Amino acid sequence: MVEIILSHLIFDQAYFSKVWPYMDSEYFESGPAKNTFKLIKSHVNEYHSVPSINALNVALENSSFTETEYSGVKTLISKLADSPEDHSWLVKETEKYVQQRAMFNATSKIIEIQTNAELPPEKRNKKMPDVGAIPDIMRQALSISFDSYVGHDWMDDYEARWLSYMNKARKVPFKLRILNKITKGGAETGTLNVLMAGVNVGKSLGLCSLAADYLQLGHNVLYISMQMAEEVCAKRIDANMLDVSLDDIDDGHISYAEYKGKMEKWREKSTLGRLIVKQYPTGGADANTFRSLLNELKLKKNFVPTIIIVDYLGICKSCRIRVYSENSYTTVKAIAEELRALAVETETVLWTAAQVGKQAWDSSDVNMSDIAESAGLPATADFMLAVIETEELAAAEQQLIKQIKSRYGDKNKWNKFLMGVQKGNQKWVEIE
Amino acid sequence: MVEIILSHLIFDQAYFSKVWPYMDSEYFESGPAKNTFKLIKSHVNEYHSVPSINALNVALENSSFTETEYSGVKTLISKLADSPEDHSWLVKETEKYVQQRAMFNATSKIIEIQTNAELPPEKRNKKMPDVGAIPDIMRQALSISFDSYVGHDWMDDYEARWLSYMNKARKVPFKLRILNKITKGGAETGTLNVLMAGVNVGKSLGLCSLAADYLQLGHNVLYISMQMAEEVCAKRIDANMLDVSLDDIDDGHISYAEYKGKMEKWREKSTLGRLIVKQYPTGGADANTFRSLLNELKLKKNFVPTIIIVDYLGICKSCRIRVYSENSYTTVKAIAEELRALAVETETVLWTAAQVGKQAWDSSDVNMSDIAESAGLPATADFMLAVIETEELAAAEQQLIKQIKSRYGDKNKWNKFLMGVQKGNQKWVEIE
Amino acid sequence: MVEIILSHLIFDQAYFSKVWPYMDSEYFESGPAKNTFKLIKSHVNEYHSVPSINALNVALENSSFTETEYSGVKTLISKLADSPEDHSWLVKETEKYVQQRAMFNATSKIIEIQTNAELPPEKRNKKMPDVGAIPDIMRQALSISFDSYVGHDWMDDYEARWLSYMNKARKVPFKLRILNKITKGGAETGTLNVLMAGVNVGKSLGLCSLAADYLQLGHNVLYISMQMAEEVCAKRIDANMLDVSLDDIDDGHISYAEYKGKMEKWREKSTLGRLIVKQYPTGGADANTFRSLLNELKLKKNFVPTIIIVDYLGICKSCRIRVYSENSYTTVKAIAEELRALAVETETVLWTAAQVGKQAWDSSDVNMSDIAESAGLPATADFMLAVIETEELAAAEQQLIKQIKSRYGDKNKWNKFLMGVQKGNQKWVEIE
Amino acid sequence: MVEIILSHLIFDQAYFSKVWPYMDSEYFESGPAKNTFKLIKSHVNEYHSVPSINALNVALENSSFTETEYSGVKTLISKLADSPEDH
Amino acid sequence: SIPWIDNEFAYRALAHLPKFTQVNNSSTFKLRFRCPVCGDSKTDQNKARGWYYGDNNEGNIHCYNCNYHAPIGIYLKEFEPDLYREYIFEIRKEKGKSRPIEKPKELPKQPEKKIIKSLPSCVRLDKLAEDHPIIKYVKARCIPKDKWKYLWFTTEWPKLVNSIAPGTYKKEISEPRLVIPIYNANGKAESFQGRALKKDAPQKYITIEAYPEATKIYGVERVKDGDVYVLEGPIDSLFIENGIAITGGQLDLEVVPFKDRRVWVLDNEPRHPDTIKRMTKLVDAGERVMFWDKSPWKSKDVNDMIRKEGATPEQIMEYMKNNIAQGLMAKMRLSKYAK
DNA sequence: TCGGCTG
RNA sequence: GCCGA
DNA sequence: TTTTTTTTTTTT
Ligand SMILES: Nc1ncnc2c1ncn2[C@@H]1O[C@H](COP(=O)(O)OP(=O)(O)OP(O)(O)=S)[C@@H](O)[C@H]1O
Ligand SMILES: Nc1ncnc2c1ncn2[C@@H]1O[C@H](COP(=O)(O)OP(=O)(O)OP(O)(O)=S)[C@@H](O)[C@H]1O
Ligand SMILES: [Mg+2]
Ligand SMILES: [Mg+2]
Ligand SMILES: [Zn+2]
């Protein structure tokens, strides 16, 4: 890819602005490529700008080489084109080429060092290092990654850091005062959050409640039904939005006239967004399938989801790991990391629920250790709530949400808070 | 000179008694020499003595070799004879040959490693280390010598012991006098220190507290975040060193004018270093990547690190074990070894943080048999701490440090102590 | 191998007197070997003495041999040498050759028997054995062993057992009259012993002292330490050996001149053993390791140990157990069993320490029931000494040692004894 | 029509954005076409975009199959070319 | 194992099988036979996939038709239980005793026996007219004219061989071929290769040896001072100063002289893993191997470079002299070049 | 239409 | 089975 | 070598 490297050095400023800091004549070859890069280096040294093909030819004419080298360099020069390919692929590929050639150079150097070492001191060459320099010579050749960024400074970049503080565009509100209060502006994009609860305690209920709350806030929500069907999930969403008890829905207490009226009234609102719900067979969808669904959505409809809700992470099937390749801890943590990567790619708050081992399915409190699946999930995640319900809570219709893992804010300011869950409406009500 | 080495292994006793334990079958060519050494080693294992030529002939006759192999081994043994020479040139020449043939084998190994690395996925095999491991292997080969120190020999090694008595290593002091007291003045330079804890209980909090203290102590600090953005870690440091709560920063309670004033008041302080925060994606950085970052920091920013602080040890790429190849224990142990090697190389007091097992979560006490990803960390680490803020320490706004692994002093002197961790300021204070 | 066997029959006295009773004319061949052994047997029968080479040549001169047989026997006789091979290998190899040839002869005999059986009974060889005796014949094949020593045979080794009794070939003294009084001669080889530290006793100190006392008696000792550094353990050894207080070593009251003088004075004494301190990470050393360490020490430092003191049993690791814990009954039981197996297979005394329960801590009298690791350790520990320190004994600079379990002797003979412990000197002295 | 399918997979964003999610390795052949699609899929996984011909040549150079397969893939890539077509 | 007994029993138990052939080369013992497990093909009677290799430390019967690879003992158990028991008993019988097979170590070889004096039906290339079709073909080959005194043209190649080695062909069908005489060190022809003409000859493009002990290296008599370059084609060697070419499917390092200064110049194919195997076996011997990893040309052989990419001999020589690596240095280029 | 080819 | 004619 | 479910067992 040396030809590509030189072509994009000559006919691109962005590439030259990020790969010229890491470039040595020892990388390319001992043939025409070496002399061509030497010409480029000389031209940029004498006049601090990238040359042109005419300028390169003039430099080649002025420079002195043998006839074979002259012809080879001229032929290579004639084989240069703009070819405006992708920038990310270009920089990654040239970084790979640099690393491989650096490894080759270091290995050849240590081989020459050993060959000199075997020679008698009278015969051997003093210029080369001693054998003791073999290790470092390798590691310096393993530290040539393409990265010009040193990062923050805390002293030379305080104004930019304050500006970054002023950019609250990452936060997303919750439509609930208590959640935003305990998350300091709500959840953030590409930030995995887990609302774990026991079986039949309200995981998918809470996820659909969050979907409805985000829908009433104008976002675009993608509800990934891992267990239920599309119609059932949409029925729960209607129970939250159209404010009609889920049962009533099945008992005909809402006439089609009233249903149509409520749906049209909600359509008339300009603050309402779009909500798309996709059902998936158990163990048959993950970040790869999710991105395929993302592309299909963005093509078929002008829909860019701002929230991604997963019905249950455990139901998902890992991308690289097969269906049951390894134990639960490895595969579930892999699923969690893949989902967090998908969220940070699409810059969307990724909500999901988790199950609790049998030790806490009837406990007044559930701790972080009571994660039925991998313990890596309460490590790959950010804002973890736990939903607890007892006989008293069921009588009071108040699920208790415990701030089990809080990356956003202080995990202990309001650790346990009572929610006003109305199971009939699939809705959460803050308590004042 | 393999023939001479075997001849003096057979026909001599002092030569054997001096050189045998270091000899290995890998130090000979694949021809007759290796098979002869195999027979000799088998006989030595079976009878605890050097065989005679008749014994070697008997073993060769009762061996499973090819006609070519049998003829070659018989010819070599027939060529073996006692050459009367000095017992000073033989030992040194044997050591030279063993080092030279150790280096050849090592080099061949790194060539094979590179060949495996260039292979595509699936097609590439395993049981072979990653390219990043190449320097470490080259370090072992250069260390081969016939003077092996296995353990401290009382009445034989008493000069070194008295030197260790009278002399003490240089300590990089902490700003908390409790850590100095439990480390007898501070942390030694070429060390890998780890601050273990549970999830979301103050791993990065403790690392940032140490970073802020070391920045206030005039050292040069590098904070490599793998789970947080550069802005988040820099915000933690700002909260620690400006006495402004994170709630104040997020809510904007402090004005930008006061922020700039505090930054200038800190910059005007003469006894201040430079802290630089660099972010890599989870699993996107290794020890080689950290070395490249150090190179650019020494070149681009002219910053020589003193305190490297990595956010999460268990997230970093092995740097020597292909991604997703071995189990968790081997991968994390290799990560710890690579980080300690980098710390020893750059003479920087490295800090990291490890995650305890699910059993230790919300438990009033932890120990070595609680490390989640790998129990090999205390073997590799040089100073490890724990955080036991489970139920009531947070209610009392305090902490607890187990001092799990302490190579600086006696861990069973101040094993458990209370630290006033202030979460809003992201700092540690002393209860006294 | 036949040539070597015949040559060492002709030219040796010990090898002949050891391996002649198990040699038969059918063991060698049907040619030169058989005829040569026939000549040897004839000569040893007519004259009760091993023939010389010229005597064997004379026997060849006067014997019934064919021309080819005559030439073969003459050549083989001339091919007999007086090579001085080692003894153990010669015995083992001739035994192996004899067993292999006996197996071949028995297999040929049973095959010929089966071939004879499948013949018309009217035309068969009467002398051939019947088929039903085939399992017996192979038994006679396997009833061939030059040295028949399998286990200790009562009524057949009463003299050797009595010699072991009188010689005290198992005991190893303690340099303390009290311990030898309570052990009928001291600890025994191939055994495990444990010190049960009570409420703050210092498991290291006792093992430290015994380590010393064992050192002053000329025994090779190896203190595998876990919770301490090699320098610290060697410093305690120095405190016990040089009469220098441990804190005085830290302060520097004792100077280099006095230290080196005492060290050389101890070196002058010929009754001083060697102590090898080796450190291993807490929980990173199981019994199997110790085996490799012993192999390395024997091979490299020629150090063959008779005392092996491991710092702490609970801190150790089980040889093959995945789950590790700081204090678990199954782990301590496995560790005790593996360490005792190591002691038995090494023919060495092994010492370790262990902790007891709080009931043993508060009460001066400690019962085997009042043991943290009871049933487990008591089962595999030959000796068990409960070391208890009380405030009154602290004022009197003593400790109450109780013989909790003595496989060596009666428990109640001298159970409780006051020991003169000097913590600063880390020394144990007797009480008048 | 595998050549046409690949040509419009590379030189057409509209065609790719529709047909790609359903496309899979087992749909082309046991010869050059499968290897070309494998290279395209690997590049897509690496960069979330369609590679150019130069990128495919680079990937082909950094490949492992035999001379016959290499020649086949190079021939196919050289034969890849956009044509005026309807969606 | 006991390879000699394995070979003996394999010969005993495979001689009666159809299409049996005891292929015994000076270092290899192999048996060709129609595999009883599969039967091969009715058309492929002579193309019998049943093979036995006993030259290894163990005797293995492998058939590529049914993909049946097994030790000789397994085959004996599955097909010849009587012979199986015989073999399994006698292997133990001689197992105890020392191996005596080295005692009758004799060489049945002979020196130069069929020294080639003259070539009937052959006219040397330099003796031919400039408009001869073979001359035009070698002009397309771009061989330097001065070396044309080393090649002959024939039209009676089967007749020529049957005049040299009678009975090789039952029919002496006239066939034009490029006769390349392979000489010894002293300069006398010890064999000759009938190089195919046009795109390919009808059948049997093989080098005919005067005798089994004849040399397989071309141009040894023309070797001068300096390093010796070993190639794969005699015509390719004609473009190389001090360039010899091995002629045969077997590559023995011992028979190749100039151990101090022999340089292996092989093909320019990183693929074709057999080439990689050859390179690896050469470098494991620590031999001097040339590497095309930095070659500006991408052809297969040197003559291919010259004809297709317009390479000149001087460029070839300077590349060879600058690209000789040994030991670890060679292994590096081998590793990077292979793929 | 032939021979030679690993597992 | 793949390669060479 | 961890890790998680479940069951069974056992010790304190
Ligand atoms: N159609 C419905 N009508 C009334 N109550 C319902 C209905 N569906 C669910 N619930 C109640 O909602 C709670 C659990 O429902 P879901 O949230 O759908 O289950 P989940 O949270 O997904 O957890 P699991 O383990 O998958 S059942 C229980 O209290 C149910 O009684
Ligand atoms: N913005 C914030 N404001 C106040 N407290 C916070 C904030 N963010 C985090 N915390 C507190 O920080 C504590 C520990 O957070 P971390 O720094 O992430 O510790 P941790 O062990 O690194 O967690 P990890 O990295 O997810 S394992 C939590 O208990 C929170 O209460
Ligand atoms: Mg559900
Ligand atoms: Mg954190
Ligand atoms: Zn077959």
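Structure method, as recorded: electron microscopy, 4.1 Å.
Each residue, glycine too, has its Cβ placed from N, Cα and C.
For reference, Swiss-Prot has these:
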type	residues	note
MUTAGEN	A:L192 to Q	Partially suppresses phage growth inhibition by extra copies of bacterial AbpA-AbpB
BINDING	A:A197, A:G198, A:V199, A:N200, A:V201, A:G202, A:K203, A:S204	ATP binding site
MUTAGEN	A:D213 to Y	Partially suppresses phage growth inhibition by extra copies of bacterial AbpA-AbpB
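What Swiss-Prot annotates, mapped onto the structure for a quick look.
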residue: A:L192; record: mutagenesis position; Cβ contacts under 8 Å, 6 or more apart: A:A336, A:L339, A:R340, A:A343, A:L350, A:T352, A:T380, A:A381, A:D382
residue: A:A197; record: ATP binding site; Cβ contacts under 8 Å, 6 or more apart: A:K203, A:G206, A:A353, A:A354, A:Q355, A:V356, A:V366, A:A386, A:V387, A:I388
residue: A:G198; record: ATP binding site; Cβ contacts under 8 Å, 6 or more apart: A:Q355, A:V356, A:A360, A:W361, A:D362, A:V366, A:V387
residue: A:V199; record: ATP binding site; Cβ contacts under 8 Å, 6 or more apart: A:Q355, A:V356, A:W361
residue: A:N200; record: ATP binding site; Cβ contacts under 8 Å, 6 or more apart: none
residue: A:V201; record: ATP binding site; Cβ contacts under 8 Å, 6 or more apart: A:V387, A:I388, A:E389, A:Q399
residue: A:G202; record: ATP binding site; Cβ contacts under 8 Å, 6 or more apart: A:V387, A:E389, A:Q399, A:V421, A:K423
residue: A:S204; record: ATP binding site; Cβ contacts under 8 Å, 6 or more apart: A:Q227, A:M228, A:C233, A:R236, A:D311, A:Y312, A:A353
residue: A:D213; record: mutagenesis position; Cβ contacts under 8 Å, 6 or more apart: A:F174, A:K175, A:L176, A:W428
DSSP three-state assignment (helix, strand or coil) for A:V201 (ATP binding site): coil
Of A:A197, A:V199, A:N200, A:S204, A:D213, recorded positions neighbouring ligand 3, Cβ under 6 A: A:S204
Among A:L192, A:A197, A:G198, A:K203, A:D213, the recorded positions whose C-beta sits under 6 Å from ligand 5: none
Residues close to ATP site centre defined by A:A197, A:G198, A:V199, A:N200, A:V201, A:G202, A:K203, A:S204, Cβ within 8 Å: A:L205, A:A353, A:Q355, A:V387
Neighbouring C-beta atoms (10 Å sphere around the C-beta of A:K203 (ATP binding site)): 23
Close-lying binding-site residues around ligand 1 among A:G198, A:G202, A:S204, where CB distance stays under 6 Å: A:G202, A:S204
Per DSSP, three-state class assigned to A:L192 (mutagenesis position): strand
Secondary structure of A:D213 (mutagenesis position) (DSSP, helix/strand/coil): helix
